[PDB]
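Here is the structure we will look at.
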Amino acid sequence: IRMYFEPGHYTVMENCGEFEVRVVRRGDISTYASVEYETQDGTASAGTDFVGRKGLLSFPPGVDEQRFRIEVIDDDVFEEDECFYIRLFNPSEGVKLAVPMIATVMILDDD
Ligand SMILES: [Ca+2]
Ligand SMILES: [Ca+2]
Ligand SMILES: [Ca+2]
Ligand SMILES: [Ca+2]
């Protein structure tokens, strides 16, 4: 069992409100599996550019992907391109992560 981000890169608009992130499970599909994710600060900041999130992604037997939305924080203040990262971790017993196993998000400014 392998798990990774697909898409691994996300290009998002500051006005976009929310975007879906997607993690995929490959190999044996027949057993329950899970992986934890957590946003991580980059040149973009939790609290000011996006709202931080940590979670558990559960894959029941038979399901090979999980999606989750992340909220982008809009404002009226000019910036240039900025990144933050979502990272995977604590995969359940059978699981080994593959690349990408950290997703990259660029917030394109609009102001
Ligand atoms: Ca910023
Ligand atoms: Ca911003
Ligand atoms: Ca804006
Ligand atoms: Ca802005």
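Residues 442-552, in that order, are what chain A shows, numbered as in Swiss-Prot.
Determined via X-ray crystallography, 2.2 Å.
In case you wondered, yes, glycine gets a Cβ from its N, Cα and C as well.
Long-range neighbours of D490 (Ca(2+) 2 binding site) (same chain, six or more residues apart, CB within less than 8 Å of its CB): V513, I514, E523, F525, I548. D490 (Ca(2+) 2 binding site) falls outside any helix or strand according to DSSP and counts as coil. The feature Ca(2+) 2 binding site is assigned by Swiss-Prot to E455, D490, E520, with experimental evidence given as support.
The Ca(2+) 3 binding site annotation in Swiss-Prot covers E455, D515, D516, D551, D552. Taking a C-beta cut-off of under 8 Å and a sequence gap of six or more, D551 (Ca(2+) 3 binding site) has these contacts in its own chain: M454, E455, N456.
The feature Ca(2+) 4 binding site is assigned by Swiss-Prot to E455, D516, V518, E520, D550, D552, with experimental evidence given as support. The 10 Å shell around the Cβ of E520 (mutagenesis position) contains 16 further Cβ atoms across the protein chains shown. Following the DSSP three-state reduction, the secondary structure of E520 (mutagenesis position) is coil.
Under the heading Ca(2+) 1 binding site, Swiss-Prot lists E455, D490, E520, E523, citing experimental evidence as support. Other Cβ atoms within 10 Å of the Cβ of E455 (mutagenesis position), summed over all protein chains shown, number 20.
For the mutagenesis of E455 to A or D, Swiss-Prot gives this note: Significant to dramatic reduction in inhibitory potency of cytoplasmic Ca(2+), probably due to a central role in coordinating the binding of Ca(2+) ligands. The structure shown keeps the original residue.
In Swiss-Prot, a mutagenesis experiment is listed as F519 to A, annotated with the note Perturbation of binding cooperativity of the four Ca(2+) ligands, probably due to disruption of the interaction interface between Calx-beta domain 1 and Calx-beta domain 2. Sequence-distant neighbours of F519 (mutagenesis position) (same chain, six or more apart, CB under 8 Å from its CB) are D550, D552, listed in sequence order.
Annotation of the published mutagenesis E520 to A in Swiss-Prot: Slight reduction in inhibitory potency of cytoplasmic Ca(2+); the original residue is retained in the structure shown.
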Simplified DSSP label at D552 (Ca(2+) 3 binding site) comes out coil
Same-chain, non-site residues whose Cβ lies within 8 A of the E455, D490, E520 Cβ center for Ca(2+) 2 are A485, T489, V513, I514, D516, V518, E523, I548, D550
